[PDB]
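This report refers to the structure that appears directly beneath it.
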Amino acid sequence: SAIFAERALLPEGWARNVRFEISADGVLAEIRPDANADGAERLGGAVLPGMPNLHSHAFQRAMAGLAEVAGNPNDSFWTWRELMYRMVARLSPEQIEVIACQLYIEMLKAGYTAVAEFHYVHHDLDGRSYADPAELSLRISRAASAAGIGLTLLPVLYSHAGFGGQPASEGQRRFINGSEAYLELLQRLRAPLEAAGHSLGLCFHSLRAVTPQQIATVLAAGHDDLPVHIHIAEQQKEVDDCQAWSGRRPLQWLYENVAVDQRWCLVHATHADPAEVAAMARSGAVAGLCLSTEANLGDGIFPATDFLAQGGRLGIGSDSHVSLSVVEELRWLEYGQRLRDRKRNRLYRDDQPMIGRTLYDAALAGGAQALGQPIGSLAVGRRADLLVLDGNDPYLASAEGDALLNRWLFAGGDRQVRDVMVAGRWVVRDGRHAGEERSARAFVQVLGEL
Amino acid sequence: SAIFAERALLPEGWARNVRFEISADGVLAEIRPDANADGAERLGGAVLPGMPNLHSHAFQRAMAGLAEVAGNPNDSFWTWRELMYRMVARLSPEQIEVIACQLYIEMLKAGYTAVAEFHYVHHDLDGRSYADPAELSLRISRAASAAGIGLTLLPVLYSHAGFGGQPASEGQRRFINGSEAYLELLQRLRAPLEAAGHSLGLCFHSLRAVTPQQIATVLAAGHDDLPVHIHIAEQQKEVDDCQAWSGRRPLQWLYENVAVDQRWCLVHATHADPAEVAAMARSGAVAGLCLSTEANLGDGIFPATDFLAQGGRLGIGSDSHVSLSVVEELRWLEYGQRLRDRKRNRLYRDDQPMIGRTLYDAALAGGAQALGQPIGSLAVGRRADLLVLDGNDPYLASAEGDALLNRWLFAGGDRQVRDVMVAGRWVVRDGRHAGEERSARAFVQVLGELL
Ligand SMILES: N=CN[C@@H](CC(=O)O)C(=O)O
Ligand SMILES: N=CN[C@@H](CC(=O)O)C(=O)O
Ligand SMILES: [Zn+2]
Ligand SMILES: [Zn+2]
């Protein structure tokens, strides 16, 4: 089928009167600027590539905002995690699926067209495996199918409570697999994920949760085409503990011991010294920045200006899902750099002075790379994932090109996203998703159960 | 008239089945918890007092988001300011009113029910006064009335380009009044403002823009019942320059030379050292925190936890209007403290662990004080200014009490605000303002004219 955009952000920049042909399998087949609409569906506003969400723990949306209660004069990431543990202890397979489906609907409405699910809840309530060990992974895939969002599933290897292979704690029992069970899970998942059109990646929870020898095992297992994700250097405590264990910082240790490259997504990477920042940018790995969660958890501020100046690659994730907003993540990525430096206009390129466009270009590319999917740009052969902004909005209607990105990302909000397409299929129209009522009804029931 | 809420945040806390009686003049006449909804409008979700917006420069909304372009390797507040000066040089009285009306509609949709307009654009393009010196102030009052938002107009005394009574620059010419002209402007405004149900306050632009003697003149002029607002200590450069001028920091200087009290709103106050924070808290002045604008301009992070812990009073303002969101300001107020300390759950009270409720309670109280209006709480004798959240939203519907505030402020957004009432009149219903279509058409045309 064909769609027609008066304005669209193409790989070479903004274009006018672009007619897109989309094949039956949801792939961009033809892109012609300066064309006639000729029968094609005339879109209602400016068209951009959809934004990949490169980091998600779906079930956490259920408790989003609920952990904002002072129980200590020094509440932190670590007291929060205790609360997150107590909540994950109670989740049934059915509740996990309902929460995921609801979350993916909200993601779509925000302009996220594909998600990397960093999925570590594997087993039953007492830590025993389900009859089908892939139970919860399969439910995540079905939820994504139900919402219609792109999906890279990252089943997570989690084995230990801390550096040096500390025994897993009771709070972590639903997460735990040895390497053999983990590799078997990856194998079980190939057939169903392939049928769904969904993607797969390798994933270590963190250097706290797996041993160096386990990393070696998984990396030698022959899945050499898959993305590799890991939480790293999010909290100073992890840095300190790594130092006491190895005499190295986390990112420093990773680069000394593992052949980190473009396959890799380093989630957070918050506490990266100048040498670590340099190593990251050189490697072509993607920094997975989750700005709203990092602020919510008091993680700190990433050295994004230094990283970007050295050619670093990044993308955004909603992580704990306290925020589901492309606008908020990109805006406060920039604003955090401004608050630190006490200056404006921090994240731009030598060839691109526009801040919004710099942020959007970056997150699109990093996100696509991290998910391992053919997305993040409107070019022939890429998947037809896109969003349509509000053409009747006075700020956007009066703006042109990159000025329009600035109006949206810095002066506007989520409501300016009106229509959302994933793999050639309209999943949000005029702010509405066809599954929203049914999902909200099931979701509110689950919230009551929790 | 009468409305009925299944849940409402009253001054004593959350209550159920609250019937509100509203007088003909839009004042809360009776508030009855655990009542029935007979002959009263059944409200569609949780009811909260409306949020005062304690600091606004309306015209800046027209340029919001457009100054996000690297022009230098390390862009400054002062390069932005020159950019703002460039648009102000073009604004007509009509454009001013149209921008303000549109802005105030958007504010209402976000849950802001009253605004303090920190208004310093006074004169014609060449710096000469309009035939009616109050022309542009009156335009602001007329726009607030068209939107239906509560208004405290703060005409700004602006006389100088810098400490020590430096001559004002050409770019500042539309702002400039001497003390006597400013005081006459205040007198001219009293009748039309009261006729519209609007309030007035005293306002000095900053310590850079007025002299100590001008401050003394204005404060001695007999308007002892009005709020007093001032931009202070926003940028490190102002701190450095004040120090070079007086041997004192800006807040330190103000407290040493002026009787600062509960009438005062100190806008930004970002660079406050420990002694200055203590003096602010002890004085009962309101800190006017404009979080989105402060982040956008790279001002820095206010010591909100230290200030709050000592009994400090605060409220929020949208300032340059890059953001129009009660959610965003309160959320990033807390989050800024989290990023600085690398800890969670920062702004709480000894008697209130709930972060959302701590933030809302504080901003309501400080906002109301700073505006000098009878707002900020649902109590008999206060104005019927309120918002209704979305009762169909699954996050809110499944929450009770302060948990509901946490879901909204930390996990939700502006769209959860559905209905908004100011002075007993519905001005937003189901997310829609009746004047939005007319306003947007005039507004988009003005944007075309300016840009
Ligand atoms: N924001 C971090 N969340 C992590 C916590 C961890 O790294 O242990 C997690 O959900 O597993
Ligand atoms: N955020 C700063 N705005 C101020 C600038 C100033 O203090 O000169 C203003 O609009 O007057
Ligand atoms: Zn994570
Ligand atoms: Zn201001």
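To match Swiss-Prot, the residue numbers of chain A are left as they are there, and the shown ones run 2-451.
If you check the header, you will see the structure was determined by X-ray crystallography, 2.1 Å.
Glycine is treated like the rest: Cβ placed from N, Cα and C.
Pulled from Swiss-Prot:
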- A:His56, A:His58, A:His232, A:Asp320: Zn(2+) binding site (BINDING)
- A:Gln61, A:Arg82, A:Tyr121, A:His206, A:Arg209, A:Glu235: N-formimidoyl-L-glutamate binding site (BINDING)
- A:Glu235 to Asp or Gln: Reduces catalytic activity by 4 orders of magnitude (MUTAGEN)
- A:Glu235 to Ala: Reduces catalytic activity by 3 orders of magnitude (MUTAGEN)
- A:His269 to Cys: Reduces catalytic activity by 5 orders of magnitude. Slight decrease in metal content (MUTAGEN)
- A:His269 to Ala or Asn: Reduces catalytic activity by 5 orders of magnitude. Significant decrease in metal content (MUTAGEN)
- A:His269: active site, proton acceptor (ACT_SITE)
- A:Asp320 to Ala or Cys: Reduces catalytic activity by over 6 orders of magnitude. Still able to bind a significant amount of zinc (MUTAGEN)
- A:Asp320: active site, proton acceptor (ACT_SITE)
Original post:
Taking the Cβ of A:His206 (N-formimidoyl-L-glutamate binding site) as the centre, how many other Cβ atoms fall within a 10 Å radius?
Top reply: 20
Original post:
Under a threshold of 6 Å between Cβ and any atom of ligand 3, which of the recorded positions A:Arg82, A:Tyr121, A:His206, A:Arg209, A:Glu235, A:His269 are retained?
Top reply: none
Original post:
Around A:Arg209 (N-formimidoyl-L-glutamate binding site), how many other CB atoms lie within 10 A of its CB?
Top reply: 22
Original post:
Are there residues of the same chain, six or more positions away from A:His232 (Zn(2+) binding site), whose CB falls under 8 angstroms from its CB, and which are they?
Top reply: A:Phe119, A:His206, A:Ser207, A:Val268, A:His269
**OP:** List, in sequence order, those recorded positions among A:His56, A:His58, A:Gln61, A:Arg82, A:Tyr121, A:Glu235 whose Cα sits within 10 Å of the Cα of A:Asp320 (mutagenesis position).
**Re:** A:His56, A:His58, A:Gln61
Original post:
Where A:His58 (Zn(2+) binding site) and A:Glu235 (mutagenesis position) are concerned, what is their Cα separation in Å, rounded?
Top reply: 15
Original post:
Near ligand 1, which of the recorded positions A:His56, A:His58, A:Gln61, A:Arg209, A:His232, A:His269 are found, taking a Cβ distance under 6 A to any of its atoms?
Top reply: A:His58, A:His232
Original post:
Can you list which of these recorded positions (A:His56, A:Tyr121, A:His206, A:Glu235, A:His269) have a Cβ closer than 6 Å to ligand 4?
Top reply: none
Subject >> Least Cβ-crowded entry, counting other Cβ within 10 Å, from the mutagenesis positions listed as A:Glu235, A:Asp320 >> reply: A:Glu235
Original post:
How many Å separate the Cα atoms of A:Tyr121 (N-formimidoyl-L-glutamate binding site) and A:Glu235 (mutagenesis position)?
Top reply: 17
Subject >> Residue pair A:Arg82 (N-formimidoyl-L-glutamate binding site), A:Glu235 (mutagenesis position) - Cα distance, angstrom, rounded >> reply: 13
Original post:
Cβ within 8 Å of the Zn(2+) site's Cβ centroid: which residues qualify beyond A:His56, A:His58, A:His232, A:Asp320?
Top reply: A:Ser57, A:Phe119, A:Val268, A:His269, A:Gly289, A:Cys291, A:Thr294, A:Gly318, A:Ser321
Original post:
If you skip the near sequence neighbours and keep only those at least six away, which residues in the chain come within under 8 angstroms of A:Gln61 (N-formimidoyl-L-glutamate binding site), Cβ to Cβ?
Top reply: A:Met85, A:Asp320, A:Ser321, A:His322
Subject >> Nonlocal residues around A:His56 (Zn(2+) binding site), in sequence order (Cβ under 8 Å, 6 or more apart) >> reply: A:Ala117, A:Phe119, A:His230, A:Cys266, A:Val268, A:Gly289, A:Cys291, A:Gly318, A:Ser319, A:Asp320
**OP:** Would you work out the biggest C-alpha to C-alpha distance among A:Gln61, A:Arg82, A:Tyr121, A:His206, A:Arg209, A:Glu235, the residues that bind N-formimidoyl-L-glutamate according to the record, and give it in angstrom as a whole number?
**Re:** 20
**OP:** Between A:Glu235 (mutagenesis position) and A:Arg209 (N-formimidoyl-L-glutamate binding site), find the distance joining the two CA atoms and give it rounded to the nearest Å.
**Re:** 12
